[PDB]
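Notes follow once the structure below has been shown.
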Amino acid sequence: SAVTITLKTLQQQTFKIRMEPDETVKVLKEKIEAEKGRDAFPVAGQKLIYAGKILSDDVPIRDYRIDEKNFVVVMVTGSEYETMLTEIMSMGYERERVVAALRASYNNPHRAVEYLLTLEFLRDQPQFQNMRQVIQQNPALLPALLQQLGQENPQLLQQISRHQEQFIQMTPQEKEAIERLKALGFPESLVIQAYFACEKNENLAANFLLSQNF
């Protein structure tokens, strides 16, 4: 996953490097020190001229969108749980033992009685739930959280920045049977279509349309 980059030097000596279409130009600058050598190609005056201005060395070589067709003149100069406690405890178990099992047994009489004898990753997380449950009564929390809670998970921040819209959003023969039905009082799309009910007859489609609707 590569790309030959043509590098021209003010000395009128060009060549063709390749590196990767992403390597920070900082490494590309060093690439010129090894590509041409270090006899007179330092770094202090390393400016990658590609279009009048010199390309910096802190951005990826694929940030300027260079083209092999051109060379670069580089420079080098709570309760519901208790109501449940009685729902299960009543069987005979104790009280604290019931909630304990109701904490690891789906707080239900199912596993409890058993433990009583002896964009999507965030939309489902508790963080987003507070942003989609509290915002229902406070539109000011959306931004407050988007900068606090929503600004804590980089997994969504990388998308939400560009997905803020989705994040917030979350024939002349059959015509005779239609012209008549559409004229009898029935609609059109549901009539011209439903007509193909069973045998293109006037009841399979209508008969079932009059008994199911009227």
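All residue numbers here begin at 1 and follow the chain in the order shown.
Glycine is treated like the rest: Cβ placed from N, Cα and C.
Copied from Swiss-Prot, the annotated features are:
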type    : residues                                : note
MUTAGEN : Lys8 to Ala                             : No effect on interaction with EEF1A1
MUTAGEN : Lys47 to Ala                            : No effect on UBL-UBA domain interaction
MUTAGEN : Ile49 to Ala                            : Impairs interaction with PSMD4
MUTAGEN : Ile54 to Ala                            : Impairs interaction with PSMD4
MUTAGEN : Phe71 to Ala                            : Impairs interaction with PSMD4
MUTAGEN : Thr77 to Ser                            : No effect on interaction with PSMD4
DOMAIN  : 172-212                                 : domain 'UBA 2'
MUTAGEN : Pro187 to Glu (Swiss-Prot position 333) : Abolishes interaction with HIV-1 vpr
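Overlay of Swiss-Prot annotations on the structure.
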residue: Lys8; record: mutagenesis position; DSSP (3 states): strand
residue: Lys47; record: mutagenesis position; DSSP (3 states): strand
residue: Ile54; record: mutagenesis position; DSSP (3 states): strand
residue: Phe71; record: mutagenesis position; DSSP (3 states): coil
residue: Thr77; record: mutagenesis position; DSSP (3 states): coil
residue: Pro187; record: mutagenesis position; DSSP (3 states): coil
- request: List the Cα distance (Å, whole number) between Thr77 (mutagenesis position) and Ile49 (mutagenesis position).
  value: 13
Field: Neighbourhood of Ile54 (mutagenesis position), C-beta criterion under 8 angstroms, separation at least six
entry: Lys47, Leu48, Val74, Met75
- prompt: With 31 residues left out of the model, how far is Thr118 from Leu119 at the Cα, in Å?
  reply: 41
- request: Fill in the CA-CA distance, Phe71 (mutagenesis position) to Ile49 (mutagenesis position), as an integer in Å.
  value: 9
- prompt: Relative to the Cβ of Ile49 (mutagenesis position), which residues of the same chain, six or more apart in sequence, are found under 8 Å away?
  reply: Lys8, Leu55, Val72, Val73, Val74, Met75
- request: List the helix, strand and coil residue totals of the domain 'UBA 2' (172-212) as derived from DSSP.
  value: 25 helix, 0 strand, 16 coil
Message: With a gap of 33 unmodelled residues, how many angstrom separate the Cα of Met170 from the Cα of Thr171?
response: 44
